[PDB]
Amino acid sequence: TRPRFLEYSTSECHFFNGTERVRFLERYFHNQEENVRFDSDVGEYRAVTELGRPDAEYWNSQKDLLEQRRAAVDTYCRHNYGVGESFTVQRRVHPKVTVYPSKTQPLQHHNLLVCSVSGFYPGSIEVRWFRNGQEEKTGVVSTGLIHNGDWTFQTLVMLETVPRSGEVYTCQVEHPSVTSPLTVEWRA
Amino acid sequence: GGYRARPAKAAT
Amino acid sequence: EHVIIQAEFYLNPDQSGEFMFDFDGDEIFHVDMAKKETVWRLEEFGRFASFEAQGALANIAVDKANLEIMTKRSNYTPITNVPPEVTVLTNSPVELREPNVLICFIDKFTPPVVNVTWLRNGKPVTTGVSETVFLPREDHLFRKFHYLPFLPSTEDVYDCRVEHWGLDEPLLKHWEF
Ligand SMILES: *[C@@H]1O[C@H](CO)[C@@H](O)[C@H](O)[C@H]1NC(C)=O
Ligand SMILES: *[C@@H]1O[C@H](CO)[C@@H](O)[C@H](O)[C@H]1NC(C)=O
């Protein structure tokens, strides 16, 4: 029931095209509001609110600190990038694709084809449905990209359809860990 | 291979 | 392309501190404050990199000191509670008698304080459960994962109970075969 008081700081390193373009951000929060901020595109602290003006001015008076922050894109961002490059930037985990039917309403027939794509990394994924070699773009609902919190992702891409005997449905998956599209078929 | 912490700066 | 975040916070009066490293939404490691030891999200990370926990403990002292300054300068304005959004799901499709893992995703909340309890048929579970620290978001809020490895059966139902100061009643998200 007592009041809470939170101090929260983030030091962000943003990488584009490997380490060719690197951006460094420092952010200071109290409770829910950002007050001070260092942006490598500026090279100085700036006040986000009037509450953070004393810290920005005082910090901008310390030349030794501004030089540390201005060099972070190299001494901090690019350094830490190379430390874990082998098991983060280059981490690759193949997807596990399975198809199984389901039902929109318990008392109705199987009118829902689920394409489960789980256990992959990174989060990038593209899934497509096909009826008899033609792509089905209408009637597709999905959970979206689900982060499992353990360096793996999953997603369900479902197709609302009435399967007819003889028809073949194909779930096609594209992921940076595989070269050619991955296909799984389901026959009625 | 050793990670580096940014150092926190004391406020006014 | 890629983002690396170093997130640290200190909370009063709970006196809770955290220091962690993020890579595109995932945890590389966090510094255990009591043990003063670098905990890697995946054991294999420790074999490829390192980090001296003393740097984190040093930053947490500064953050603790800055909190006192900002609490005074802000005239002791308390934080506004933001209740969490809770989701329960499984690591993979569910096959009977085939091991799996229930995942409770607590999202979009502040301050970073939550009690999370796994319930099997209403009874608490305190064996086999694991949990991550508070993870950063793009919008100054926090998220958190809890895990319950289980053997799927038709006789067992599960509930993830979450309690947050921004919640009137504790949240219960359900899951069953
Ligand atoms: C705290 O109180 C003083 C008035 O005594 C005021 O000048 C100051 O701005 C207040 N802090 C705020 C508005 O953040
Ligand atoms: C968690 O449980 C403890 C003991 O019941 C309680 O004191 C605390 O307020 C709870 N935390 C939240 C956020 O509800």
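Numbering of chain C is taken from Swiss-Prot, so the residues present carry the numbers 29-205, in order.
Recorded method is X-ray crystallography, 2.7 Å.
The backbone N, Cα and C atoms fix where each Cβ goes, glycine too.
Lifted from Swiss-Prot, the feature list:
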{"type": "MUTAGEN", "residues": "C:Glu65 to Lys", "note": "Impairs the interaction with HLA-DM complex, CLIP dissociation and peptide exchange"}
{"type": "MUTAGEN", "residues": "C:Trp68 to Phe", "note": "Decreases the interaction with HLA-DM complex and peptide exchange"}
{"type": "MUTAGEN", "residues": "C:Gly74 to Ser", "note": "Increases the interaction with HLA-DM complex and peptide exchange"}
{"type": "MUTAGEN", "residues": "C:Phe76 to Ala, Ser, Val or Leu", "note": "Impairs the interaction with HLA-DM complex, CLIP dissociation and peptide exchange"}
{"type": "MUTAGEN", "residues": "C:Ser78 to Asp or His", "note": "Decreases the interaction with HLA-DM complex and peptide exchange"}
{"type": "MUTAGEN", "residues": "C:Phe79 to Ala or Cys", "note": "Increases the interaction with HLA-DM complex and peptide exchange"}
{"type": "MUTAGEN", "residues": "C:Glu80 to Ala", "note": "Increases the interaction with HLA-DM complex and peptide exchange. Decreases the affinity of the interaction with TCR by more than five-fold"}
{"type": "MUTAGEN", "residues": "C:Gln82 to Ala", "note": "Decreases the interaction with HLA-DM complex and peptide exchange"}
{"type": "MUTAGEN", "residues": "C:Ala93 to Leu", "note": "Decreases the affinity of the interaction with TCR by more than five-fold"}
{"type": "DOMAIN", "residues": "C:112-204", "note": "domain 'Ig-like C1-type'"}
{"type": "MUTAGEN", "residues": "C:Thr115 to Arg", "note": "Decreases the interaction with CD4"}
{"type": "MUTAGEN", "residues": "C:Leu117 to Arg", "note": "Decreases the interaction with CD4"}
{"type": "MUTAGEN", "residues": "C:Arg125 to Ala", "note": "Impairs the interaction with HLA-DM complex and peptide exchange"}
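Known features from Swiss-Prot, placed on the structure.
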| residue | record | Cβ neighbours (10 Å) |
| --- | --- | --- |
| C:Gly74 | mutagenesis position | 13 |
| C:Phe76 | mutagenesis position | 15 |
| C:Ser78 | mutagenesis position | 14 |
| C:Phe79 | mutagenesis position | 24 |
| C:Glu80 | mutagenesis position | 14 |
| C:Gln82 | mutagenesis position | 11 |
| C:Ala93 | mutagenesis position | 15 |
| C:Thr115 | mutagenesis position | 14 |
| C:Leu117 | mutagenesis position | 16 |
| C:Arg125 | mutagenesis position | 7 |
Those mutagenesis positions, out of C:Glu65, C:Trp68, C:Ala93, C:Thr115, that come within 10 angstroms of C:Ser78 (mutagenesis position) at the Cα: C:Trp68
Alpha-carbon distance [C:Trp68 (mutagenesis position); C:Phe76 (mutagenesis position)] in Å: 11
Integer Å distance between the CA atoms belonging to C:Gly74 (mutagenesis position) and C:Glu80 (mutagenesis position): 12
Subset of mutagenesis positions C:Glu65, C:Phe76, C:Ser78, C:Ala93, C:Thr115, C:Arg125 within reach of chain B (CB-CB under 8 A): C:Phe76, C:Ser78, C:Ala93
Subset of mutagenesis positions (C:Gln82, C:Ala93, C:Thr115, C:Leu117, C:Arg125) lying within 10 A of C:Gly74 (mutagenesis position), CA to CA, in sequence order: none
C:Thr115 (mutagenesis position) versus mutagenesis positions C:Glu65, C:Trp68, C:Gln82 - nearest by Cα: C:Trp68
Inter-residue C-alpha distance, C:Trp68 (mutagenesis position) and C:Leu117 (mutagenesis position) (nearest angstrom): 24
Secondary structure at C:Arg125 (mutagenesis position), reduced by DSSP to three states: coil
List of residues, in chain order, with Cβ under 8 A from that of C:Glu65 (mutagenesis position) and at least 6 apart: C:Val59, C:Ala81
Cα distance (Å, whole number) from C:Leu117 (mutagenesis position) to C:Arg125 (mutagenesis position): 17
Spatial separation of C:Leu117 (mutagenesis position) from C:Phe79 (mutagenesis position) - C-alpha basis, Å: 33
Neighbour tally for C:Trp68 (mutagenesis position), based on other Cβ positions within 10 Å of its Cβ: 18
C:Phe76, C:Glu80, C:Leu117, C:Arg125: the mutagenesis positions whose Cβ falls under 8 Å from a chain A Cβ: C:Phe76, C:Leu117
Cα distance (Å, whole number) from C:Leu117 (mutagenesis position) to C:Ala93 (mutagenesis position): 40
Residue distribution over DSSP helix, strand and coil in the domain 'Ig-like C1-type' (C:112-204): 0 helix, 52 strand, 41 coil
